[PDB]
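K.L.:
Structure incoming, see below.
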Amino acid sequence: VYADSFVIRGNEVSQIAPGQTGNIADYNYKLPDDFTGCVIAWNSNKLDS
Amino acid sequence: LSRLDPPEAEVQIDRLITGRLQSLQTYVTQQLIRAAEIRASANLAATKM
């Protein structure tokens, strides 16, 4: 199992998905179209601002 | 394709393939019966000749 972590703006949380496109899903980090696995995200307005 | 992204456009088009296969099956199904109907008359014509 491979695990990777990063922090981004809350607007583009839904952009982390197979087949998604945009500024950050096409230039920074892209998920395979046949991706399998789970996604976990939660707010970080208290420890990163 | 010009209006929907792959993840559910793949699901949407599947209906078209299923429908077109079902429509194409009936053509050969009817042709198989018409071939036998023609063969019977061909055998009758051969016997008459």
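Chain B is numbered as in Swiss-Prot; the shown residues are, in order, 981-1029.
Per the header: electron microscopy, 3.5 Å.
Keep in mind that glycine also has a Cβ here, set from the backbone N, Cα and C atoms.
When I checked Swiss-Prot for this same protein, it listed these features:
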VARIANT   B:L981 to F  In strain: Omicron/BA.1
VARIANT   B:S982 to A  In strain: Alpha/B.1.1.7
VARIANT   B:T1027 to I  In strain: Gamma/P.1
K.L.:
Comparing the variant positions B:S982, B:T1027, which residue's C-beta has the most other C-beta atoms within 10 angstroms in this structure?
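P.N.:
Going through B:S982, B:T1027 one by one, the largest Cβ count within 10 Å is at B:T1027.
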K.L.:
I'd like the Cβ neighbour count for B:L981 (variant position), meaning other Cβ atoms within 10 Å of its Cβ, all protein chains included.
P.N.:
8
